[PDB]
Amino acid sequence: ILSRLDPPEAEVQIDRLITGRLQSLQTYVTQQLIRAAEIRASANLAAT
Amino acid sequence: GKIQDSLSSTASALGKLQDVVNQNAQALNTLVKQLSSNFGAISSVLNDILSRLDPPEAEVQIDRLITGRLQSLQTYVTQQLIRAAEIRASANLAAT
Amino acid sequence: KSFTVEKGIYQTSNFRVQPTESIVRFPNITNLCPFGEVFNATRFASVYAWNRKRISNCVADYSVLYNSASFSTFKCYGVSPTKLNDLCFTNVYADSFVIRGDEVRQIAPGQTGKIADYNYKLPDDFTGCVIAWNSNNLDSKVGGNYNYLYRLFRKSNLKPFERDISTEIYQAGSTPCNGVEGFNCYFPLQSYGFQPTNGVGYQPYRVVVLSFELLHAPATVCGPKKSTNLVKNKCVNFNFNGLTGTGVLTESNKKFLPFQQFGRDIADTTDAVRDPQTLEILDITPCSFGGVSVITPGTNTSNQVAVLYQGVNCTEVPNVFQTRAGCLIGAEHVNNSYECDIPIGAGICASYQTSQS
Amino acid sequence: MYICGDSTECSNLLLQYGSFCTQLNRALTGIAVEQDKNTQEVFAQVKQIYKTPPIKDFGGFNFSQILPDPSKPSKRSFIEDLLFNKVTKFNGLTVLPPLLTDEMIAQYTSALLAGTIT
Amino acid sequence: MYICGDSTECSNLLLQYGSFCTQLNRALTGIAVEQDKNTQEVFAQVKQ
Amino acid sequence: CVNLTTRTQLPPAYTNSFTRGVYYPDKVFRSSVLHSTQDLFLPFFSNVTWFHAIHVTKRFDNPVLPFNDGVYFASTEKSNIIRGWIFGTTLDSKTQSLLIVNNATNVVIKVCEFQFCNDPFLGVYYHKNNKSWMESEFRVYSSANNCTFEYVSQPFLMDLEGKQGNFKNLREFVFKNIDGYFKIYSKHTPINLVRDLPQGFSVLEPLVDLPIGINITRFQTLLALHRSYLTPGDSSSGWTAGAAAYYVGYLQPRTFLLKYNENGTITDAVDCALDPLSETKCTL
Ligand SMILES: *[C@@H]1O[C@H](CO)[C@@H](O[C@@H]2O[C@H](CO)[C@@H](O)[C@H](O)[C@H]2NC(C)=O)[C@H](O)[C@H]1NC(C)=O
Ligand SMILES: *[C@@H]1O[C@H](CO)[C@@H](O)[C@H](O)[C@H]1NC(C)=O
Ligand SMILES: *[C@@H]1O[C@H](CO)[C@@H](O)[C@H](O)[C@H]1NC(C)=O
Ligand SMILES: *[C@@H]1O[C@H](CO)[C@@H](O)[C@H](O)[C@H]1NC(C)=O
Ligand SMILES: *[C@@H]1O[C@H](CO)[C@@H](O)[C@H](O)[C@H]1NC(C)=O
Ligand SMILES: *[C@@H]1O[C@H](CO)[C@@H](O)[C@H](O)[C@H]1NC(C)=O
Ligand SMILES: *[C@@H]1O[C@H](CO)[C@@H](O)[C@H](O)[C@H]1NC(C)=O
């Protein structure tokens, strides 16, 4: 995308990719926490 | 007697409680720092954007800031719930 | 979303103290900026070596520019044209040059064209207003005019906010001219064709670019708006040198170095400011952020409820009780301790006891 | 307040989103209520606040440090004091006070301890 | 690295967004530390 | 233009200047908060090229020095021998250029198309009839054509002694050129008896801000020639200057974590970029 577009036009285009990708990371990071918390409760049972 | 000495000498025994204090403090701090970010807008401060922009044009900039701030809050609330749930489990273990 | 309410405390309608008055403070400078002189000039520098003037330390009113409306084009970017006076900016710059009407579109942010990409290129983040208006009578004579020139060729694109005053004959690759200027070798300069007979469409336009940056340092390009006497210890709206914030204003303890003009807290938010006219230093705080919680026994039980504000200091609000959790109204407290029917926080519980309150 | 700030103009734009604001507030309120609930369960297991006897006949066990001190404020035990010492509305965000004060929590803890020995 | 990729231009836009980039990494690291703790609790039950 | 004779050619002496010339990055005041600002700074423990303006034998050198963003000048003087500075691109009197005098009145400045000679200086003579140091040849420049900016700074005073001694004072400056603004920062340090830059932390305080468009590739320094009766008595050989020393260090973009004291003086600062350890502190 960068090679094809100059900086004034590229910002709006690049921005969309950034926004989307940010969502993917947050969703992944949020999912990990939920799984991690489940494992932590789960791990404690195993420890107990 | 030893336990009194141990408590006064090292902070290792009270470490876990503090993690809770620090973790909560850090979460609150991040949200506040979030406001400064432009989020693609012309300027971070809300008033400044409104003062120098006419209503239709003011709208796009206002929107970006609203969207970015909503995301910040969502992360905090979502982050807070997971921590709350984690703390809740400890309390259930702890009361018992 | 119910017509009946269970016993307990509910939080609704968060309240913030309103600003009683608005105070605007500006630097006390009365010397009108000479925008007019720049606008009217016998000679305007050509695109190759554009004329730039830095205007500062004075008061300019943009109503005449906006108000006069004698100019063909008044494009404004990042600043509302109507809202120009209220905003205060520092480091204002002025550009002077004349180009033909067809190329007026080219001199704008993120646009292409020969002169824009070869003589003068506006930055992408530009926040200024561009003005254009024909002066055909001035650009028409008996012998014509050809002291206005624009570059045709250049090896690389001209940088934003930079000008080329250099004079050297054009070259491409090999067969270097060394002054020869035949075929593949050209002189840098190129004149215009402004003539009275010549059509309006390609007729000369006089273009001025007004560019300014804001919120960096104390600046004195402030509008004509009048200042007011400072107000202290009372929640009121305030503006200082184009900076707007609302909070309680009090004499500030913290020392200030001569260079410094602003103060900030841990969260990088405005904490202190200096009235320019006064020279004093003051602390800004938000008046109050209020969570209003209504305590009621029930709709079945009673129609009387007690309202509590958590933030409240019992004076901020515009019967009364003081509790560690919050300022409390509508409840008469009792000295003895009873089991907590409702939990108000900070070791306080409110219950309905009976004659009835 | 956080999302749109003081300005009414900005707040109207936020209204279009609708249920976001309300949802966020409710979740946080629920979390606060849940937090208050934890303290009650963990500490309030006794209906009656038992008070330790004046007599020090504990069969040679010295409980002076764990038990409350009348000279010190808040009736917190010496061991408790050390723990307290070691641990250490800004912009539309308010930290509500706990339902039970630190002093009140100490009494419940003191009561349980008092109950256990006697 | 994930969101912006190798390109420098992409990185600048990410800076504008805030500490989201930084915050997400911190959350994952917290999760990573927790895994070690769980295993430690479950299996390090013996001194020798 | 008039010249000078019998100069000694030697390789440039080097020293290490560490944690010096940290300048309040901007205008904000903050108390008890650690802040990271990505503003050009002399790198800590950065290499510094020392210079000599001392006769000692027949030694006198004040040649042009390359200039980048980091134009940190740290002269050390006693009887006030180093006075001014020159900025510019080619010093051709055709490109707009900067120039100063350090008089007892002000650090007088100018933005003018000046035609400098090959060997500019400030001249002072010891007269037998009256014990005072007067200017003898102020032919620093030829004339000025176009001057878009003229300027005089705040009043201050200078001692102007004609004696010999160790450098009782210290002066640091950081010249910068950013976003169409020329800027300067200063501090007087009463350091005692150290040949090298003093161990410790001191923070430069901005003195002046000038909005200028001039582009300057390199800069030069001004010396005070200590003309006396013992000298031959001409502009080419008649001079006996005395001790002078000055050090120039460049500035590159770096991130500094700057500690802020309760009052706001920047008591201490740690460079994140410089060390592996140092980088941890920024993240931390
Ligand atoms: C500043 O001074 C220079 C001379 O140093 C001026 O350049 C001359 O200007 C005239 C009129 O345009 C030309 O005929 C000459 O050829 C120029 N000199 C040379 C050597 O070519 C310049 O015009 C002045 N600029 C300002 C803005 O006043
Ligand atoms: C203008 O401001 C200066 C500096 O703050 C002050 O000395 C002066 O009296 C002011 N003048 C008036 C007339 O308000
Ligand atoms: C506000 O502050 C404190 C809070 O207890 C107390 O002095 C009183 O409630 C109020 N006092 C004022 C505003 O002087
Ligand atoms: C209990 O310990 C305290 C502190 O060491 C001591 O003063 C006291 O004498 C001990 N026991 C009794 C019965 O007083
Ligand atoms: C300073 O410059 C010298 C060259 O004279 C070089 O050998 C040395 O590595 C440099 N010092 C540092 C600390 O980089
Ligand atoms: C600055 O001066 C140099 C020559 O020293 C020249 O090559 C360069 O283009 C100048 N640039 C600007 C951008 O003023
Ligand atoms: C600067 O700080 C010092 C030391 O913290 C303190 O006395 C005061 O806040 C300031 N004082 C003076 C007196 O220079």
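In chain A, numbers come from Swiss-Prot; the residues present are 980-1027, in order.
Using N, Cα and C of the backbone, Cβ positions are placed for all residues, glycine too.
According to Swiss-Prot, the protein carries these features:
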VARIANT   A:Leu981 to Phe  In strain: Omicron/BA.1
VARIANT   A:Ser982 to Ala  In strain: Alpha/B.1.1.7
VARIANT   A:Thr1027 to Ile  In strain: Gamma/P.1
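Where Swiss-Prot records a feature, it is marked here on the structure.
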residue	record	CB count, 10 Å
A:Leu981	variant position	14
A:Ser982	variant position	6
A:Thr1027	variant position	8
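Proximity to chain E (Cβ-Cβ under 8 A) holds for A:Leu981 out of the variant positions A:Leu981, A:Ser982, A:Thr1027.
Rounded to a whole number, the distance between the Cα atoms of A:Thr1027 (variant position) and A:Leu981 (variant position) is 55 Å. When the Cα atoms are compared, A:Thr1027 (variant position) and A:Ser982 (variant position) turn out to be 58 Å apart.
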